[PDB]
Every structure is written in structure tokens, then in C-alpha cells.
Amino acid sequence: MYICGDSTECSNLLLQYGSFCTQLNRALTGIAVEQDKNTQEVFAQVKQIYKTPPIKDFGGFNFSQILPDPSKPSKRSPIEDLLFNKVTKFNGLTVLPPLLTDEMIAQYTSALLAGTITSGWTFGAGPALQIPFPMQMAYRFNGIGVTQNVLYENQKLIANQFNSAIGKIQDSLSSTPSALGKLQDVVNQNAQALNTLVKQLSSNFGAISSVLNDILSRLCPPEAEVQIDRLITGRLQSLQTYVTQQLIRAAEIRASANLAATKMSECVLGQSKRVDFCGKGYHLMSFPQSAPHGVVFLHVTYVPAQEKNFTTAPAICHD
Amino acid sequence: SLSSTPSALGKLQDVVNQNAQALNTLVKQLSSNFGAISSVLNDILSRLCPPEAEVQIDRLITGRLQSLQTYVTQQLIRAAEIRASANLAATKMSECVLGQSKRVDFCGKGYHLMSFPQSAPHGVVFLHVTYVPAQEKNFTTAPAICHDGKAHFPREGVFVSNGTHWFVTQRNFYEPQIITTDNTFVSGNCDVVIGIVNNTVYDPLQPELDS
Amino acid sequence: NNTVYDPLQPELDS
Amino acid sequence: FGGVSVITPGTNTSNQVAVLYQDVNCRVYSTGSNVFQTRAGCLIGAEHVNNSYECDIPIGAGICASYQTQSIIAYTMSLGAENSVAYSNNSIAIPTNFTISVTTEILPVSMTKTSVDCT
Ligand SMILES: *[C@@H]1O[C@H](CO)[C@@H](O[C@@H]2O[C@H](CO)[C@@H](O)[C@H](O)[C@H]2NC(C)=O)[C@H](O)[C@H]1NC(C)=O
Ligand SMILES: *[C@@H]1O[C@H](CO)[C@@H](O[C@@H]2O[C@H](CO)[C@@H](O)[C@H](O)[C@H]2NC(C)=O)[C@H](O)[C@H]1NC(C)=O
Ligand SMILES: *[C@@H]1O[C@H](CO)[C@@H](O[C@@H]2O[C@H](CO)[C@@H](O)[C@H](O)[C@H]2NC(C)=O)[C@H](O)[C@H]1NC(C)=O
Ligand SMILES: *[C@@H]1O[C@H](CO)[C@@H](O)[C@H](O)[C@H]1NC(C)=O
Ligand SMILES: *[C@@H]1O[C@H](CO)[C@@H](O)[C@H](O)[C@H]1NC(C)=O
Ligand SMILES: *[C@@H]1O[C@H](CO)[C@@H](O)[C@H](O)[C@H]1NC(C)=O
């Protein structure tokens, strides 16, 4: 349809070329399959779907903006609704559906979130083991070199700072339109490629006309095939160019997906010590949120404050 | 398991199959006319005279070059994917085989203990040995023990309790121990900690001081 | 130059 | 117009196939019966069931197909078993046993090295 447009004479000439259609279809299929693979590696990190308790008794820590909202027709968190609302044919070019729908992504995301809130990282290694949320935090504090005294003595302080930070994120994402530029850019690049490919159909490529039907209605075979044969290589060149660019671009997306999957395992289903890997500051924990064509992580970190100057020494001399 | 399941090594077989297909597609483009009177140069030359023979050759010649450039571009892209895999494999050997990694689900699922490499055609197979917790039991807990008005926190473990007694144990494997001054440490009073419970912390010096 | 507190001393004397 | 996809159990097992018509909103230009109309197009020749299972041959838009006791069926894939964790502000679960498990991971390292004489 792209090259000949159901012209019989063009098809017969297209058959004189190599198995280019086969190669183009294999390349695009390979990309299409990979895209579902990427989605599964990033989100299907948990073998069970964990449910939350009624949302109560988390020690003052409020997860309402990141947990699914039961009143909605689509069970997404308030933050996910904001993320979704921020990201914005007959020539043989079609679009295939994803294997995992937004609803299935939402279920994996809520499973991981329910899992980390009620069992910490244990669900990622073996069975989920329930733990009071504040005790989970105590361990996360030990994990950054801070004793447990700090968490319990300041539990109210910590819960309030946490709750404040989540609220700020929801407002920040709503306010700034560039906040999700990384996902919008992917969409825009792919749209441009398709909206460039369909325009090459208007090109003559040295032929008397861009349209096969005009060549055939006005010229006789000894000349008509010559003109068709220019358009036919013109259109094939455009398709090969398109496919090559999609393969390169797909590789970049795969690299991003591999990183996203790594982060979910190390930032969401554990506590990482890799510097500035799971957000700036000392990592405590993180929570995933879904977004069109991607994943958004909320990284919770500990940042030291209000330092004071003290005199020091490597050792004390006693007796 | 490896002997029984033929799909077990599909990742290496897929590489082999893709490369075979590329070569077995490239050689078939030699049969194409590309608009020429014949796919064969010798037929063009034995039947046509130079003013026309070169014209026909010149179509096949760009046809074959197009096939080769297509082949090479695809091999370069594919090679990049293999390189990324190789870089990961090298990373895993350093971190999983020549060490003990704490990266979650990086060196197998579960808590990583060790791993052993095995070779395979065109690749590497790792056997990752991990520790998986089992047979958990439910216990009552608390963040601290209130002794004489002072608050006691565990040094390493977690305070747990059965129906009548409080114990302190290591987090990853139940092994209850007496709550003592050598297992806990003190900070703050029995006021600020939420959920602190009434218990007795054993003093290990007291009986020696009296004996 | 400083003093390191000995936690047993007062119990040994009491 | 649209693409036509053929869902095939391996031929060493069965010669039944099901066919998916990409842009048909059933309004199909071939046949009827066993028609499941979904977002991925019309799947004709498969039995839709109200069960859910692990995905085998993916179709799209939440639907997978498989060959089961015989016919080809269409189903919503399951995302996994449910697990309600007994979260409580005073309850902790602690392992009392363990298993040493060994799993495998396979990675490609190299591809065939080839060269071409252009002449
Ligand atoms: C978590 O934070 C939200 C704020 O986003 C709280 O929402 C309030 O809920 C009460 C009771 O339904 C309403 O009267 C308020 O108008 C809501 N606030 C806003 C800004 O709309 C929610 O109650 C908090 N939950 C917990 C457990 O702390
Ligand atoms: C860190 O400094 C703050 C001062 O900003 C201490 O107390 C908070 O003060 C602000 C401003 O008056 C209040 O809005 C907060 O509600 C106060 N926190 C609490 C828990 O009441 C804070 O206590 C200091 N940090 C620590 C660990 O002591
Ligand atoms: C909680 O564990 C303690 C032991 O750690 C159990 O107490 C012991 O029970 C045995 C009989 O089985 C007695 O001979 C010991 O003298 C008891 N020890 C102490 C310190 O009293 C206790 O029964 C367990 N509680 C429950 C409800 O199972
Ligand atoms: C304290 O300083 C003096 C020098 O003024 C030195 O001789 C002595 O060893 C130091 N330490 C102790 C414990 O006396
Ligand atoms: C035990 O509980 C009582 C209240 O019944 C409280 O006054 C007391 O401080 C608690 N702790 C100790 C060590 O007595
Ligand atoms: C746990 O919740 C119960 C019921 O509201 C309450 O009585 C108890 O004091 C709470 N314990 C802690 C540590 O928060």
C-alpha cells in the first residue's frame, strides 16, 4: 500500500526487486515485540498481586496520593491521573495495541506499592513478610548510617515531612508542563517520523508525476514503466530510511527500559547504596507511578541539615 | 532441567538463528532482477551488446550493492545489542562471581550468596546461589522496651514476642534471645517512643557483683 | 588528653 | 483493509488455527462463528472463556490465546495470584527456616564474525 497503492502494474514491478518487504516487516515486527518485552520487564517484577489493607495505621505516613483512588472508574492514584493528562493512515501505516493495557500496568504498580508499604523489601526476595511501617523505616534509617533513636524520637516530624513532600510533588507536576518532557519527546519523535514518511509520497523523485495513476492513464507501457520505476525506488528508499531510524531509536528506548527495570529492582524492591542512583541524598525508599509510555519514580531520600562545627581528634589518650 | 527443556537456551539459539537468516537472505538477493532482463551477469553479456549490456548490468550492480549495505547496517545494529549484553555479562562476572553483590535481583532472585560461571556456545551461563527465607511465623512486636523508665532499643535485632515472653532476635532467621543490656542500648525515656512496652531487661553483671 | 569513663568501677565499689 | 494474523498452536500438536482481523469491527469479509470482537481486531475461530490464565500466545489489549482441552481459546491474561498481607501496626513475620536455591541466567557474549568480498 505504501509503495504501489494497489496499482497492478507497480506490484508486478515490485516483484522484480529483492525481498525488501519481508525485511521491512521483520524489522518492524522485531521492534513491536520488543516494546511489550520492555513493558513487562519494567513492571512485572512481582509474581503476586498484593493488596493494601484498608488504609489506616501507617504511623502517620499518608500514601493517599500514590495509592489507587477507589472512587475512580480507572483505579489510578491522584498522581497518576496528573501524569496521564500531561502526555499528548490509509497508506498502509498502522498502529498496533500494547499487550498490557493501562489497567494492567496500574495493577502491577499498585501491587508493588502495596508490597513495599506492608512488607518492605522482603516480598522481592521470598514471601512477603508483614512489618509495621515505622519499623520498616527504622531499618531504612540504619541502612543510611543513622541509628533508630532518630526515627522513633522524631516519628511525628518525619511523617509530617514525608506527607508534605508528596503533596509538593503532586502540585509541581500539575503546575509545570515541561515536567514530563522526556515522555512527550518520544511521542513527538515517532509522530514526526510517520508524518514525514507519508509526505514522501508527494515526491516525484524525477518522475513526471508523484501519482502512479496519472502515469498509467497518460503514458503507454514503453514509457510508463520507466516512470513507475523511478517512483518505486523512491518509495522504497523512504521506507528503508524509516525502518533504519526506528531500529536505532528502538535501541535507545530499550536502553532506557533496561535502566528503568534495574531501578525498580534496586530502588523500589530494596534499598540501594549507589550514589545518586535512586535520587540525590541518602536513599531510604521509592515508589513507582505509571505514566503513558513510561515509569515515574518518587525517590525518598534523607538529606542532612543544619550542621555545626566541632573540634575533633582521631583518638583519646586515657592512661 | 537444562537437559529436559529445549527452550532453556533460547537466548543463545536466537542469536545464531538471526545471523543465519541474514546470510540466507543476502544470498537470495542474487536471484533478483532489480528490473534487469536477467539476474545473471553472464546471460546479459552473452546476449546483449555493450550499448545495452552495460545498462542492464548497471541495474544489477546497484541492486547487489543495496543488499550489501542493508546487510551491513543490520549487522552493526545487531552487534551493538550483543555488545551491550557482553558488557552486562562482564559486569556480572565481576560482581556475582568474583564478589558478593547486594544489588537486588541482579545476581539471581533472593539474597545473593555466590555464583559460578559455565561456558556455552557464544555466551556465558551463570548459576546463582541465593538464600531464600522460608516458613515464617507471626510475632508481636514493639520498637522498644521500657525498663526502669529508660527506653531500650535492640542493637541489631528486633523485639518480638510470643504469648507470654519478649525476646530479641536477628531479623532474617528466628533465634530468640534474652533481652539484656548486651543486646540492647539505651536512649531517651519511656515517653517519646510510640508503642514502647513494659518488660525487663536482664543485667548480666548483677549476679556476679552479688556472688 | 581526656578521660574515658569506666562503667564497672562504681558497681565494683558499691 | 488491514493485516491478518494467524494464531498457530505448534503444527506438531495441532492444525487448528485462529485468525485475527486487525481493523474489523464485526462487518467481516470472511466467515463467522467463534467470533470474539476485541480491541486488537476480530478473532475468529477461537473460544472466548471467562477464565483467566497465564499468557501463552499474546494477541494484544489484554488478550492472550492458547490451545487447551480440544480448541483454541481467548482469555484475559492473569497478572498473578492475589496476596493479602496481614498488615498490622504491632505484627511482624519472621522466617524460621530457609532454602538454598540455585537459578540460572543466560547471556549472549558474541556473534558470528563474518566478512564479505564485495567483488
Ligand atoms: C492524606 O492527605 C489528603 C490531602 O491530599 C487528606 O484529604 C482530606 O480529607 C478530608 C476528609 O475526607 C477532607 O475534608 C479534606 O478536604 C481533604 N483535603 C484536601 C486538600 O482535599 C487525607 O485525609 C489524608 N489522609 C490521611 C490518612 O492522613
Ligand atoms: C529541625 O528544625 C525545625 C525548625 O524548622 C524543628 O521544628 C519544626 O519547626 C517548624 C517551624 O516552626 C514547624 O512547622 C514544625 O512542625 C516543627 N517540627 C515539629 C516536629 O514540631 C525540628 O524539630 C528540627 N529537627 C529535629 C530533628 O529536631
Ligand atoms: C514463649 O517461649 C518461652 C521459652 O523461651 C516458653 O516458656 C518455657 O516453657 C517451658 C515448657 O515448654 C518451661 O519448662 C520453661 O521454664 C519456660 N520458660 C520460662 C522463662 O518461663 C513459653 O511457654 C512460650 N509462651 C507461649 C505462649 O508459647
Ligand atoms: C597528656 O599530655 C602530656 C604532655 O603535656 C603527655 O606527656 C601525656 O602522655 C598526655 N596523655 C596522658 C594520658 O597523660
Ligand atoms: C508501664 O505501664 C504504666 C502504666 O500502666 C506506666 O506508668 C509505666 O511508666 C510503664 N513502664 C514502666 C517501666 O513501669
Ligand atoms: C496499634 O493500633 C491499636 C488500635 O488503634 C492501638 O490501640 C495501639 O496503641 C497501636 N500501637 C502502635 C504501636 O501504634
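Residues 592-617, 634-676, 690-739, in that order, are what chain D shows, numbered as in Swiss-Prot.
Heads up, the Cβ atoms here are built off N, Cα and C, so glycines get one too.
According to Swiss-Prot, the natural variant D:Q613 to H carries the following note: In strain: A23.1. Sequence-distant contacts (6 or more apart, same chain, Cβ under 8 Å) of D:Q613 (variant position) comprise D:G593, D:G594, D:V595, D:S596, D:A647, D:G648.
A mutagenesis experiment is reported in Swiss-Prot for this position, D:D614 to G, and the note states: Increase of pseudotyped VSV particle production ex vivo. Increase of viral load in hamster upper respiratory tract. Produces more infectious particles when cultured in primary human epithelial cells; increases replication and transmissibility in hamsters and ferrets. Taking Cβ-Cβ distances under 8 Å and a sequence gap of 6 or more within the same chain, the neighbours of D:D614 (mutagenesis position) are D:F592, D:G593, D:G648.
In Swiss-Prot, a published natural variant is listed as D:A653 to V, annotated In strain: 19B/501Y. Sequence-distant neighbours of D:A653 (variant position) (same chain, 6+ apart, CB under 8 A from its CB) are D:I598, D:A609, D:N641, D:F643, D:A672, D:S691, D:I692, D:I693, D:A694. Under the DSSP three-state reduction, D:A653 (variant position) is assigned to coil, being neither helix nor strand.
As a natural variant entry, D:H655 to Y appears in Swiss-Prot alongside the note: In strain: Gamma/P.1, 19B/501T, 19B/501Y, Omicron/BA.1, Omicron/BA.2, Omicron/BA.2.12.1, Omicron/BA.2.75, Omicron/BA.4, Omicron/BA.5, Omicron/BQ.1.1, Omicron/XBB.1.5, Omicron/EG.5.1. Taking Cβ-Cβ distances under 8 Å and a sequence gap of 6 or more within the same chain, the neighbours of D:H655 (variant position) are D:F643, D:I693, D:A694, D:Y695.
Mutagenesis annotation in Swiss-Prot: D:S673 to A, described as No effect on O-glycosylation by host GALNT1; the structure shown retains the original residue. Other Cβ atoms within 10 Å of the Cβ of D:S673 (mutagenesis position), summed over all protein chains shown, number 18. Reduced to three states, the DSSP call for D:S673 (mutagenesis position) is strand.
What Swiss-Prot notes for the published mutagenesis of D:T676 to A is this: Partial loss of O-glycosylation by host GALNT1. The Cβ neighbour count for D:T676 (mutagenesis position), using a 10 Å radius over every protein chain in view, is 4.
In sequence order, the list of same-chain residues 6 or more apart from D:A701 (variant position) whose Cβ falls under 8 Å from its Cβ is empty. D:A701 to V appears in Swiss-Prot as a known natural variant, with the remark: In strain: Beta/B.1.351, Iota/B.1.526.
Quoting Swiss-Prot on the natural variant D:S704 to L: In strain: Omicron/BA.2.12.1. According to its DSSP assignment, D:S704 (variant position) is in a strand.
DSSP assigns D:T716 (variant position) to coil in the three-state reduction, outside any helix or strand. Of all the Cβ atoms in the protein chains shown, 13 others lie within 10 Å of the Cβ of D:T716 (variant position). Quoting Swiss-Prot on the natural variant D:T716 to I: In strain: Alpha/B.1.1.7.
Each of the recorded positions D:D614, D:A653, D:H655, D:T676, D:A701, D:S704 was checked for a CB under 8 angstroms from a CB of chain B; none meets this. A gap of 32 Å separates the Cα atoms of D:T676 (mutagenesis position) and D:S704 (variant position). Around the Cβ of D:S704 (variant position), the number of neighbouring Cβ atoms within 10 Å comes to 14. Listed variant positions D:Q613, D:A701, D:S704, D:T716 compared with chain A at a CB cut-off under 8 A give D:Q613, D:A701, D:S704 as the close ones. Taking the Cα atom of each, D:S704 (variant position) and D:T716 (variant position) are about 21 angstrom apart.
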